[PDB]
Amino acid sequence: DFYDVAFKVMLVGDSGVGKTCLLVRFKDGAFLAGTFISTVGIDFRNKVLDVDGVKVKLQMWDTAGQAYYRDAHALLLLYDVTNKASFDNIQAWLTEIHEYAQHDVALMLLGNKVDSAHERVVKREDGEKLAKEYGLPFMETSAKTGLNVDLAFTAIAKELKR
Ligand SMILES: Nc1nc2c(ncn2[C@@H]2O[C@H](COP(=O)(O)OP(=O)(O)NP(=O)(O)O)[C@@H](O)[C@H]2O)c(=O)[nH]1
Ligand SMILES: [Mg+2]
């Protein structure tokens, strides 16, 4: 698959929030309810998307939640709607990104695991409100059901293209 433009996008957030699964879902269209394998170092995978008749390659970087920043064009920040601590830690992740990433990085906040599996503890409203407070786009997602996964990557690609 060829493309018109390419961007580097990195996923960040607490360990366990769903960074690896979210990427597997977008890239492979599947959710493997497999072994929880905590990511140790960063690694990348490519995917090409159509945006306004333009083909956009995303070079997507997974990262460990338990100098890269300065190279990224965009960062997806995830928390887990069923883990209040992951949401409480979002501002710290934002401070880090603001401190170490290019000043012109695109950002997006994702409240992941919005599905039957576990009980929500963070209301969508509270995530909407945090996003509004820092100017970031926001979406709820699920690697398990596929909720808004394609649409989140499409939106960031769209913002980068424009
Ligand atoms: N129900 C549900 N489980 C999910 C979802 N996303 C991930 N999981 C599960 O939650 C756990 C953590 O997922 P994972 O993708 O490994 O998270 P991570 O953010 O990559 N962790 P780390 O930073 O440690 O590498 C796994 O057991 C995975 O199957 C989701 O949307 N829904
Ligand atoms: Mg991982």
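Sequence positions for chain A are given in Swiss-Prot numbering; the residues included correspond to 58-123, 132-227, in order.
According to its header, this structure was worked out by X-ray crystallography, 2.0 Å.
Here the Cβ of each residue, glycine as well, is placed from N, Cα and C on the backbone.
Residues or ranges marked as GTP binding site by Swiss-Prot: 72-78, 95-96, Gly122, 177-178, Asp180, 208-209. Here the residue is the original one, but Swiss-Prot notes a mutagenesis experiment at this spot, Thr77 to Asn: Inactive, constitutively GDP-bound. Abolishes location at Golgi membranes. Impairs transport of ADRA2A and ADRA2B from the Golgi to the cell membrane. Among the features that Swiss-Prot reports, Mg(2+) binding site is placed at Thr77, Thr96, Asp119. Among the mutagenesis entries in Swiss-Prot is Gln123 to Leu, noted as: Constitutively activated. For the mutagenesis of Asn177 to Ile, Swiss-Prot gives this note: Inactive, due to loss of GNP binding. Abolishes location at Golgi membranes. Impairs transport of ADRA2A and ADRA2B from the Golgi to the cell membrane. The structure shown keeps the original residue.
Where Swiss-Prot records a feature, it is marked here on the structure.
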| residue | record | DSSP (3 states) |
| --- | --- | --- |
| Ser72 | GTP binding site | coil |
| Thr77 | mutagenesis position | helix |
| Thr96 | GTP binding site | coil |
| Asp119 | Mg(2+) binding site | strand |
| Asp180 | GTP binding site | coil |
| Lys209 | GTP binding site | coil |
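Distance between Cα atoms for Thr77 (mutagenesis position) and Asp180 (GTP binding site): 17 Å, as a whole number. Not one of the recorded positions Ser72, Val74, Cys78, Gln123, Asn177, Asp180 places a Cβ under 6 Å from an atom of ligand 2. Put simply, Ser72 is the one of the binding-site residues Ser72, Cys78, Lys209 whose Cα lies nearest to the Cα of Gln123 (mutagenesis position). For the gap of 8 residues left open between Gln123 and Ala132, the distance from one Cα atom to the other is 17 Å. The binding-site residues examined here are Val74, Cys78; by Cβ neighbour count within 10 Å, the least packed of them is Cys78. In this structure the alpha carbons, written CA, of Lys76 (GTP binding site) and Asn177 (mutagenesis position) are 9 Å apart. Relative to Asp119 (Mg(2+) binding site), the recorded positions with Cα atoms inside 10 Å are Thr96, the candidates having been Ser72, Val74, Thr96, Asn177, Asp180, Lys209. There are 29 other CB atoms within 10 A of the CB of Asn177 (mutagenesis position), with all protein chains counted.
Residues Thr77, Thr96, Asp119 make up the record's Mg(2+) site, and a Cβ search at 8 Å around their centroid adds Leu68, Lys76, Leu80, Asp100, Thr120, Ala121 from the same chain.
Sequence-distant contacts of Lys209 (GTP binding site), defined as residues of its own chain at least six apart whose C-beta falls under 8 angstroms from its C-beta, comprise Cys78, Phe88, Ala90, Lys178, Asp180, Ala182. Measuring Cα to Cα from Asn177 (mutagenesis position), the binding-site residues that fall within 10 Å are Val74, out of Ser72, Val74, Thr96.
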